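Colleague: Got a structure here, written out as structure tokens. Questions coming.
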Amino acid sequence: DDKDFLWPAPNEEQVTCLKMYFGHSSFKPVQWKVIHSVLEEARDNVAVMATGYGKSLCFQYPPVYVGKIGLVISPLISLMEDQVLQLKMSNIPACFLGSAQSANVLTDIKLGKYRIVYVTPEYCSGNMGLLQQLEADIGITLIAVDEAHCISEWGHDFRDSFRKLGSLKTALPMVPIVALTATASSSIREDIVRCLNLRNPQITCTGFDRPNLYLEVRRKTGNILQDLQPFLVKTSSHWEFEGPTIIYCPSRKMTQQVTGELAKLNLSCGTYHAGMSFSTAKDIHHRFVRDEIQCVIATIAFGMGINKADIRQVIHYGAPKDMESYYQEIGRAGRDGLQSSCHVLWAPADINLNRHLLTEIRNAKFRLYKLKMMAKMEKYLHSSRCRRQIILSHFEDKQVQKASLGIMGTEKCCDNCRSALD
Ligand SMILES: CCc1c(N2CCN(C(=O)c3ncccc3O)CC2)c(=O)n2nc(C3=CCOCC3)nc2n1CC(=O)Nc1ccc(C(F)(F)F)cc1C
Ligand SMILES: [Zn+2]
């Protein structure tokens, strides 16, 4: 059930609004992540989606729920007109605001009668005072910037009309921005984050099947060097991995132990955990991105905001505690689209320890959410079925699942597919 992934749970008023104005009885997990971050945290977002299926709900739902205004900035005039028309058909007041609009329509926007207002980036930069007035008198729930990759000079479609959207955060500092694009390029994404002046944005990336990620689950011995030796290559008088690697561990103590063994081999590596000083954490991050260290041995604390496309290997040294956390972690591998591998090395004792630590969570609702995330991970680790099929069924839509049927069953899919093949 994908309702298990919704943290925190949507309330009855939110569900009633979804059914009444959008015709859905439930939120998809990625939509809920964006909607909740906007409503409760006013958080900036970068939502990358391979297709337009379920994209508009992320930015249309929040202003409708709070009865305020959502501004949508896009250069796709005909699509914006179609979306305005579909909103009106659902009894949601919406309009395309341009230089040709009537004074009667602009007066109703100023009075807070329209929930969604679509504008071009050119109209937006020429009428900032209007947006400041709307924020002061009504309140803008969010600003959605569609085709956000157009603000990047290294993208395939740079538009100067988008560069000016860099002033949105200075004109409207409390308004969260939801940048939308179909490109999953991590380098283009860094430029979107910077040029729009987004602060700690939540990043989501959905609709991609990623056949370049090989998945394997293997039993551990707990003898660290014995477990990691198959991944190592003797190079001169020291040892190395095939490429940039992240080893995710369940604890700070395990990161020190694993790094200690790899340091004995003079492997280029560093430790990362939330117990380190700010300067030491910055240096490991800096050295990994500059390729001055090949391998980072880390807790869950490492990973977000790393613009690194050539992570060739992710190793989870110990059973992951949470299926959702595992998904974010392996998603950091092979963002350049080249072959990468994601291996879990685990033992039943790791799961028993993980379960004991779960009893330490004081918030009962959160503890149950975490318990459900752990149960999904345990089932995945013990499974003899396709690993890719399990993961996509938990996190992706039916189209992406359907698209993965081409690699499923083949020698490049996962360890279970290779074992079933021969
Ligand atoms: C897991 C989501 C995801 C990515 N995040 C972004 C957020 N984040 C942050 O660290 C992060 N969060 C918050 C703030 C800042 C941050 O930086 C973690 C990594 C990502 O960076 N990318 N990049 C892509 C590409 C797709 C195709 O072009 C190349 C790049 N896809 C994602 N995804 C989706 C994805 O990987 N799905 C997926 C699909 C199939 C499999 C399977 F079955 F094959 F194994 C496995 C998986 C996981
Ligand atoms: Zn498989």
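Note that chain A carries Swiss-Prot numbering, so the residues on display, from first to last, are 523-944.
Recorded method for this deposit: X-ray crystallography, 1.8 Å.
Placed from the backbone N, Cα and C atoms, the Cβ positions cover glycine too.
As annotated by Swiss-Prot, ATP binding site applies to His546, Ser548, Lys550, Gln553, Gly574. What Swiss-Prot says about the mutagenesis result for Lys577 to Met is this: Loss of helicase activity, loss of DNA-dependent ATPase activity. Does not restore chromosome stability in depletion experiments. In Swiss-Prot, a published mutagenesis experiment is listed as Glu669 to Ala, annotated Does not restore chromosome stability in depletion experiments. The Zn(2+) binding site feature in Swiss-Prot is assigned to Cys908, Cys935, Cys936, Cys939; the stated evidence is experimental evidence.
I would like each feature placed in context: is it buried or exposed, what are its neighbours, and how far apart are things?
Modeller: Secondary structure at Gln553 (ATP binding site), as computed by DSSP, is helix.
In the three-state DSSP classification, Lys577 (mutagenesis position) falls within coil.
Residue environment of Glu669 (mutagenesis position) contains 21 other Cβ atoms, counted within 10 Å of its Cβ in all protein chains.
Taking Cβ-Cβ distances under 8 Å and a sequence separation of 6 or more, the neighbours of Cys908 (Zn(2+) binding site) in its chain are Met930, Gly931, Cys935, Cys936, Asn938, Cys939. When secondary structure is read from DSSP and collapsed to three states, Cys908 (Zn(2+) binding site) falls in the coil class.
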Colleague: Taking the recorded positions one at a time (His546, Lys550, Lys577), which has its Cβ surrounded by the most other Cβ atoms within 10 Å?
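Modeller: In terms of Cβ crowding, the pick is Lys577.
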Colleague: DSSP secondary structure for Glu669 (mutagenesis position), reduced to helix/strand/coil, please.
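Modeller: In three-state terms, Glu669 (mutagenesis position) counts as coil.
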Colleague: From the recorded positions listed here (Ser548, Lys550, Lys577), select those whose CB sits under 6 A from an atom of ligand 2.
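Modeller: What lies within reach of ligand 2, judged by Cβ under 6 Å, is none of the recorded positions.
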Colleague: In whole Å, note down how far the CA of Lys577 (mutagenesis position) lies from the CA of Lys550 (ATP binding site).
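Modeller: Counting only the Cα atoms, the answer is 11 Å.
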Colleague: Tell me which of the binding-site residues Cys935, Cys936, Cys939 sits in the most Cβ-dense spot, judged by other Cβ atoms within 10 Å.
Modeller: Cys936
